[PDB]
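These notes are about the structure you will find just below.
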Protein chains: 2
Amino acid sequence: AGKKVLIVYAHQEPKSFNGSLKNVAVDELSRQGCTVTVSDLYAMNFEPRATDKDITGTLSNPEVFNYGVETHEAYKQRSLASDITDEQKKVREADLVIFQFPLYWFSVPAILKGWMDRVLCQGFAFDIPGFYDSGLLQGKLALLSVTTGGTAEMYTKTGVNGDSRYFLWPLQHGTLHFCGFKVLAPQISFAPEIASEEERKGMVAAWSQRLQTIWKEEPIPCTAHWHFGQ
Amino acid sequence: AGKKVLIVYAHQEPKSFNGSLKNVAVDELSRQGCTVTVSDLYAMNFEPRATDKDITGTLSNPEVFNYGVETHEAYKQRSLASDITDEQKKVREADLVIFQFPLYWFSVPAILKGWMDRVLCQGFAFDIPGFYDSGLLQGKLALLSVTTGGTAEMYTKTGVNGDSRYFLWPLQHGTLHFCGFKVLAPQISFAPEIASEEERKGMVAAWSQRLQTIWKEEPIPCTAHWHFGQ
Ligand SMILES: Cc1cc2nc3c(=O)[nH]c(=O)nc-3n(C[C@H](O)[C@H](O)[C@H](O)COP(=O)(O)OP(=O)(O)OC[C@H]3O[C@@H](n4cnc5c(N)ncnc54)[C@H](O)[C@@H]3O)c2cc1C
Ligand SMILES: Cc1cc2nc3c(=O)[nH]c(=O)nc-3n(C[C@H](O)[C@H](O)[C@H](O)COP(=O)(O)OP(=O)(O)OC[C@H]3O[C@@H](n4cnc5c(N)ncnc54)[C@H](O)[C@@H]3O)c2cc1C
Ligand SMILES: CCN(CC)CCC[C@@H](C)Nc1ccnc2cc(Cl)ccc12
Ligand SMILES: CCN(CC)CCC[C@@H](C)Nc1ccnc2cc(Cl)ccc12
Ligand SMILES: [Zn+2]
Ligand SMILES: [Zn+2]
């Protein structure tokens, strides 16, 4: 049958390299017949802050507010904020979640960090216990499509940045695997600003071409060994 | 002399375990005679999103928005938003920057990620050249004071989360070292919600006591080996 894809997109500028990577993914996945949804976080003015406004109603323990405890309960009570609830429906129904973003400080831009913090709540994405291979989003795939300022060479073990896989750990393992996702190999488009027009068009085409057979891919083993070696 | 400290604090609840760690830091560093400032990001409703509103000057290219370029240029003309500008003054003058936060998704809460993204702009925190040991915040000390849900056992090589050092890499190396900070050993207070009240009190006391002698500690070698090696 057909597949559902959610692209969580975090760039301010539609004409950016990120925007182009997002658009070619929509084009290609749409052409295949997939159901495609894009959460364009900056266009949505998506709220990144984890606050008590994320629960509508009386808190369990208002005297000492604990975001995790209160959102866990709100999830069960169906009292989370609308924005969170709407994202959760998209994730729940998705077969594949693609994150499209520029690397900010070896991680996701804060608006996307806020999506992770607020949407992937206890009771929805994981339980304690009920994580990693017992996470609640088991059966789903995730894929990081990241662009960098630094070159591939800088992101090697002997480059000033260390290997690119090193910075993936909190995202792939600590977040996605934790919630039970299987993780498809990352798409890292290095240093588009430095690249020539030809190399840039090539990186966009490579992503589109990869997407043609994305459903045939197997996920990585999201292990310490995969990320760090030895 | 040389004992200005900025605490960048990211917890919603003054009565929280994080709040207590922040407060004992203020108490002890104030007692020493340090100059102490706290940026209480949630109380400030701090903006986490990197947007064009961060520039108060005329955009150089309003047709195609490039956050990096526009903020770099605006920094040099004192044309960044006042919230950023005010944080930059605090960092510029600080001799030590402590980050106090609960671990969210193997990283900082989004509101604190947004402080990093928006405050540490090119021209202020780094330049090219002017990064890693040559970063523009060279000579300053930084320290991560992190609290977790996961237990100490979980954050070992034999545990499900891997060594805690693994998740520090984007923060300590990719952010702090990149901007020229020397990085003091992290303070990780594991699993306060699982600890008894007395055990929590012990963790708070340990931090207060560590701070008595913080100014003469040796920084870590902020290398891949420290983070991922034996
Ligand atoms: C706050 C912050 C923190 C950062 N931290 C890091 C970090 O830790 N590590 C790191 O490596 N980098 C870092 N960077 C840099 C950042 O990752 C890059 O600037 C970003 O990845 C560039 O992607 P972009 O989409 O903005 O590029 P763009 O500047 O939009 O793209 C580059 C060029 O590609 C062109 N283009 C767009 N579409 C196409 C197309 N279809 N075909 C051909 N050309 C096209 C554009 O017009 C442009 O000329 C940071 C940046 C910021 C702002
Ligand atoms: C969105 C999200 C993502 C998360 N991701 C992760 C993750 O990736 N990895 C991970 O390990 N954890 C994760 N967690 C868990 C999170 O790190 C913990 O919930 C957090 O660190 C707990 O710290 P706290 O200050 O909020 O605790 P609190 O709940 O505030 O503290 C516990 C108790 O300490 C009491 N207390 C306060 N002061 C004192 C004192 N002086 N002496 C004794 N007791 C005191 C409080 O009253 C409270 O009852 C995540 C949580 C959320 C919400
Ligand atoms: C000389 C090149 N300059 C000067 C303006 C163009 C700006 C390019 C910017 C986006 N590159 C970067 C911006 C911010 N952080 C980074 C971190 C790493 Cl590791 C590598 C490159 C980065
Ligand atoms: C009131 C219910 N209490 C039990 C004490 C829940 C406390 C458990 C919470 C903090 N644990 C966690 C919450 C959220 N994420 C996590 C990620 C990892 Cl890796 C490990 C533990 C996590
Ligand atoms: Zn994993
Ligand atoms: Zn380092």
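In order, the residues displayed for chain A correspond to 2-231 in Swiss-Prot numbering, which applies throughout.
Yeah, the Cβs are placed from backbone N, Cα and C, and that goes for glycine too.
Swiss-Prot annotations:
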type	residues	note
BINDING	A:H12, A:18-21, A:104-107, A:148-151, A:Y156, A:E194, A:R201	FAD binding site
BINDING	A:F127, A:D128, A:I129	substrate binding site
BINDING	A:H174, A:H178, A:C223	Zn(2+) binding site
MUTAGEN	A:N162 to H	Loss of activity toward CB1954, no effect toward menadione
Is any of A:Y105, A:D128, A:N162, A:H174, A:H178, A:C223 (recorded positions) within Cβ reach of ligand 5, i.e. under 6 A, and which?
A:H174, A:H178, A:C223
Using a 10 Å cut-off on Cβ-Cβ distances across all protein chains shown, tell me which of the binding-site residues (A:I129, A:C223) has the largest neighbour count.
A:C223
Using DSSP, would you call A:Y105 (FAD binding site) helix, strand or coil?
strand
Cβ-Cβ neighbours of A:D128 (substrate binding site) (radius 10 Å)
13
I need the neighbours of the Zn(2+) site defined by A:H174, A:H178, A:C223. Which other residues of that chain put their C-beta within 8 angstroms of the C-beta centroid, in sequence order?
A:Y133, A:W170, A:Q173, A:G175, A:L177, A:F179, A:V184, A:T224
Applying an 8 Å Cβ threshold (strictly under) against chain B, tell me which of the binding-site residues A:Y105, A:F107, A:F127, A:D128, A:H174, A:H178 fall inside, in sequence order.
A:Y105, A:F107, A:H174
Give the helix, strand or coil assignment DSSP yields for A:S21 (FAD binding site).
helix
Express the distance between the Cα positions of A:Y105 (FAD binding site) and A:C223 (Zn(2+) binding site) as a whole number of Å.
22
With a radius of 8 angstroms around the mean position of the C-beta atoms of A:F127, A:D128, A:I129, what other residues of the same chain does the substrate site pick up?
A:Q123, A:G124, A:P130, A:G131, A:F132, A:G136, A:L137
If you measure from the Cα of A:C223 (Zn(2+) binding site), which of the binding-site residues A:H12, A:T149, A:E194 is the nearest?
A:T149
Looking only at C-alpha atoms, tell me how far A:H12 (FAD binding site) is from A:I129 (substrate binding site), rounded to the nearest Å.
33
Measuring CA to CA, name the entry from the binding-site residues A:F127, A:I129, A:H174 that ends up nearest A:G151 (FAD binding site).
A:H174
Please state whether DSSP places A:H174 (Zn(2+) binding site) in a helix, a strand or coil.
helix
Out of the binding-site residues A:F127, A:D128, A:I129, A:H174, A:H178, give me the one sitting nearest to A:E194 (FAD binding site) by CA distance.
A:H174
Where the criterion is a Cβ under 6 Å from an atom of ligand 3, which of the recorded positions A:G151, A:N162, A:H174 meet it?
A:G151, A:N162
What does DSSP call A:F127 (substrate binding site) in the simple three-state scheme?
strand
